[PDB]
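Engineer: Sending over a structure as structure tokens; questions will come in a sec.
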Amino acid sequence: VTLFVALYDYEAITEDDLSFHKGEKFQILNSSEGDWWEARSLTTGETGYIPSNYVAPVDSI
Amino acid sequence: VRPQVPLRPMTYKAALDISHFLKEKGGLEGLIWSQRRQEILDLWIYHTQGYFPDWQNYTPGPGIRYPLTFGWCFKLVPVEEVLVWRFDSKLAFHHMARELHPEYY
């Protein structure tokens, strides 16, 4: 019910983080606290941690 | 330029993941140490991956310098003080730093 999108590219070094490009969309799996949220890409389908501030609501800008 | 990522605490896993990434890329392996170089690394990592740069430290004293953070698997090796980055998989299984300088823990 709440979808976010890549404002910028990001590329991971750790296997548990999710690499992506700008425009890649995301469903959020874990807003535990860590500003690194768990997310699923709507482009690949893959799941892993991403930096929260790289993504924006599909309702704002 | 893409902006700063959020801060997150280092973990054994992350340390290891990175060790291996930098070995895989080669790059660091066999490069001569320098405060400036190390700062360059610490920056890239802190900005790109959000890990605070207090982790990539090594033991003091003449001879080989062993890493303080468990699972950072690069040591600094004299060559002929004057040191070069050297990878060592054993350092993922052994905390040589703690064995030699347990006063830090």
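Residue numbering for chain B follows Swiss-Prot; the residues present correspond to positions 74-153, 183-207, in that order.
Recorded method for this deposit: X-ray crystallography, 3.3 Å.
Using the three backbone atoms N, Cα and C, a Cβ is placed for every residue, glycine included.
From Swiss-Prot, for reference:
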- B:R75 to T: Complete loss of viral replication. Incapacity to trigger cellular activation, probably due to reduced interaction with the TCR environment (MUTAGEN)
- B:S107 to A: No effect (MUTAGEN)
Engineer: Would you pick out, from the mutagenesis positions B:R75, B:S107, the residue whose Cβ has the largest number of other Cβ atoms within 10 Å?
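Structural biologist: By the 10 Å Cβ neighbour count, B:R75 comes out on top.
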Engineer: May I ask for the distance between B:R75 (mutagenesis position) and B:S107 (mutagenesis position), taken between their Cα atoms and rounded to an integer number of Å?
Structural biologist: 27
Engineer: Can you grab the distance between C-alpha atoms at B:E153 and B:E183 for me, in Å and as a whole number, given the 29 missing residues?
Structural biologist: 8
